[PDB]
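Visitor: My questions will all concern the structure given below.
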Amino acid sequence: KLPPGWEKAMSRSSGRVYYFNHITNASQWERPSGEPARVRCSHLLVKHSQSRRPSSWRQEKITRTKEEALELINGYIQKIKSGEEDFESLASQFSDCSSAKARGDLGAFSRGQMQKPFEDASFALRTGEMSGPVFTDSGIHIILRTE
Ligand SMILES: Cc1nc(C)c(CO)s1
């Protein structure tokens, strides 16, 4: 029927169908389009107080709750999708990962190297596609597949 991990949903506010991916947490109105040894991704990480290491170059002690980190992620996704802000610009300014300095770029990787929910979302994204909120022991990520 549909690509890996996609399913139909109903908007509660508009009543129009939409499509949701339970591996990447992406959602969109349009029916999704149409695996490689390696993919290349960038990400934007927002850490919270239960992150495996609750610190970053932005904050020595990260104190924000999981709830608060998800609200930040949600807000960044809105600005990226509206075009008010670029993914790369938001990642350089606000990502709690050292990769912020590289506009979020992580380089290329195979299966078995990254944390598993990050890995599964990365490989389920098509080239150019961006994830919804993806949760790992590091925190909450927005993932952009670039290759
Ligand atoms: C975890 C990472 N830190 C930096 C600066 C990278 C470069 O791509 S990846």
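Chain A is numbered as in Swiss-Prot; the shown residues are, in order, 6-39, 51-163.
Going by what the header records, the deposited coordinates were determined by X-ray crystallography, 1.8 Å.
Cβ atoms here come from the backbone N, Cα and C positions, even for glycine.
Marked as domain 'PpiC' by Swiss-Prot: 52-163. One mutagenesis experiment catalogued in Swiss-Prot, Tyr23 to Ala, is accompanied by this note: Reduced affinity for KIF20B. Swiss-Prot gives this note for the published mutagenesis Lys63 to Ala: Loss of peptidyl-prolyl cis/trans isomerase activity. No effect on the interaction with IRAK3/IRAK-M. Abolishes IL33-mediated increase of IRAK3/IRAK-M protein levels. While the structure shown retains the original residue, Swiss-Prot records the mutagenesis experiment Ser71 to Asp or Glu with this note: Loss of peptidyl-prolyl cis/trans isomerase activity, nuclear localization and cellular function. Looking at Swiss-Prot, you'll find the mutagenesis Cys113 to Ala noted as follows: Loss of peptidyl-prolyl cis/trans isomerase activity; decrease in DNA repair of double-strand breaks by homologous recombination slightly less efficient than that observed with wild-type protein. No effect on RBBP8/CtIP.
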Visitor: Which one is it: of the mutagenesis positions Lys63, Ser71, which Cβ has the fewest other Cβ atoms within 10 Å in this structure?
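Guide: Comparing Cβ neighbour counts within 10 Å for the mutagenesis positions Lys63, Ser71 gives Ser71.
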Visitor: Please report the distance from the Cα of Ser71 (mutagenesis position) to the Cα of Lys63 (mutagenesis position), rounded to the nearest angstrom.
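Guide: Rounded to a whole number, the Cα-Cα distance is 8 Å.
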Visitor: Identify, in sequence order, the residues in the chain of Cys113 (mutagenesis position) that are 6 or more apart from it along the sequence and have a CB within less than 8 Å of its CB; answer 'none' if there are none.
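Guide: Same-chain residues close to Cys113 (mutagenesis position) (Cβ under 8 Å, separated by 6 or more) are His59, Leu60, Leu61, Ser72, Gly120, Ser154.
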Visitor: With an 8 Å cut-off on Cβ-Cβ distance and a minimum sequence separation of at least 6, pull the same-chain contacts of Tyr23 (mutagenesis position), or say none.
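Guide: Counting only residues 6 or more apart in sequence, the Cβ neighbours of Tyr23 (mutagenesis position) under 8 Å are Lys13, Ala14, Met15, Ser16, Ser32, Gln33, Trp34.
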Visitor: What does DSSP assign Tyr23 (mutagenesis position), in three states?
Guide: strand
Visitor: Please check the gap where 11 residues are unmodelled: Cα of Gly39 to Cα of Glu51, in angstrom.
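Guide: Taking the Cα of each end residue, the distance is 13 Å.
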Visitor: Treating G and I as helix alongside H, and B as strand alongside E, what does DSSP give for the domain 'PpiC' (52-163) in helix, strand and coil?
Guide: 39 helix, 24 strand, 49 coil
